[PDB]
Structure formats: C-alpha cells, structure tokens
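Undergrad: Starting off with a structure, shown below.
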Amino acid sequence: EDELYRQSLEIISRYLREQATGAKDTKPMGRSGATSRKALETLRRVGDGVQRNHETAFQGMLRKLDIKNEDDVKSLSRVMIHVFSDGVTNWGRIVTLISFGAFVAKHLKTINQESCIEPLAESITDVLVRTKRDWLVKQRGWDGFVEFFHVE
Ligand SMILES: C[C@@H]1CC/C=C/[C@H](O)[C@@H]2CC[C@H]2CN2C[C@@]3(CCCc4cc(Cl)ccc43)COc3ccc(cc32)C(=O)NS1(=O)=O
C-alpha cells in the first residue's frame, strides 16, 4: 500500500532501537528484507561514523533541544522539517537526519524515555518519506542508498 514508507520505517526504527539498546533485533525483516538488511549494515558502518565526526555539533544540538519528555519529542518534527526538508537533498543529509535520530534515541534511553524511540522513528520516517518521496524514488530508494555507499 505504501512500500517505501513501510521499508523506511523498518530500517530507521531498527537502527534507532539497536543504537539505543546495543542489541540487534533478531526478528526477520518484512518485505524487501534483503535490501533492508544491507541498508542497516550501511547505517551501522556510515551512521556510526557520522555521530563521531560530528560529535561536538551533535552534543550541542541535543543540549539545545533539551529533550526531557514526550512533548519535547513531539516538538522535533517541526525542527526536522525546518532543518532537513528545507535544504538540498542528498544521501549525506539523509544520513545526518537518521544518525542524529540515533543520537537522540540513545539520549532517550539515558533519561528512561525508551518508549519514545518508536514514535521518534515514525516522525523521522514521516519527514523523510513524506517530504522527499520524489527524490527518493528518482534515486532508487533503499537500493540506491545501498549502492551509493557500497564497499567494493
Ligand atoms: C555537514 C552537515 C552535517 C553536520 C551538521 C550538524 C548540525 O550542526 C546539527 C547537529 C545535528 C545537525 C542538525 N540537523 C538535525 C535535525 C534538526 C534538529 C532536530 C533533529 C531531530 C532528529 Cl530526531 C533528527 C534530525 C534532526 C535535522 O536533520 C539534519 C539533517 C541534515 C543536517 C542537519 C540536521 C545537515 O546539515 N547535514 S549535513 O551533512 O549537510
């Protein structure tokens, strides 16, 4: 019914949850599982590097957002639209979107608000898919993501 949304949510939710808890989800992927698995391998390799390369800026933005509760987490959609959607789209910026999401997910675990991680992943997915579908489709979706970051 909306295959790109469903697959995006699975990849994003899995990465954020795994980043927060330190444990891999053992459940099978849904449809397009082969691609989703490679997308997840790519985020672990690339997204983890991004959180370190931008550590000071990431810690700074986190502090500025001052996330304490569910209402603070709900406020993030507006900021993501402002910063991510209102700019050039490329894979790098999409990785920063998702990687900073993981950064926030880990924060939510530290403040014992782990229940907000899946809603956060839904919000990120809404921003990504619902504001950049045209670009994502043209760039071959998650297959394109995997191809873009491929290690020979
Ligand atoms: C060179 C650039 C990366 C480094 C920039 C870091 C910035 O200082 C802040 C640290 C977090 C980033 C702001 N923001 C983080 C935002 C905006 C802040 C709220 C938020 C919340 C969640 Cl859950 C996820 C993302 C975000 C929106 O997503 C992006 C996407 C691309 C770039 C920036 C960005 C963004 O600017 N990406 S980029 O690759 O062009």
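Per Swiss-Prot, chain A residues shown: 171-322, in order.
A Cβ is built for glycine as well, from the same backbone N, Cα and C atoms used for every other residue.
So Swiss-Prot says this about it:
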- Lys194 to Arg: Reduced ubiquitination (MUTAGEN)
- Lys197 to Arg: Reduced ubiquitination (MUTAGEN)
- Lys208 to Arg: No effect on ubiquitination (MUTAGEN)
- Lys234 to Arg: No effect on ubiquitination (MUTAGEN)
Undergrad: Using the alpha carbons only, what distance in Å do you get between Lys197 (mutagenesis position) and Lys208 (mutagenesis position) once rounded?
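TA: Just about 15 Å between their Cα atoms.
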Undergrad: My understanding is the cutoff is Cβ-Cβ under 8 Å with a sequence separation of 6 or more in the same chain; which residues meet that for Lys208 (mutagenesis position)?
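TA: When sequence neighbours closer than 6 are ignored, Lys208 (mutagenesis position) has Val316 within Cβ distance under 8 Å.
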Undergrad: By a simple count, how many Cβ atoms lie within 10 Å of the Cβ of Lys194 (mutagenesis position), its own Cβ left out?
TA: 11
Undergrad: How big is the gap, in Å, between the Cα of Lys234 (mutagenesis position) and that of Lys194 (mutagenesis position), rounded to a whole number?
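TA: That separation, Cα to Cα, works out to 30 Å.
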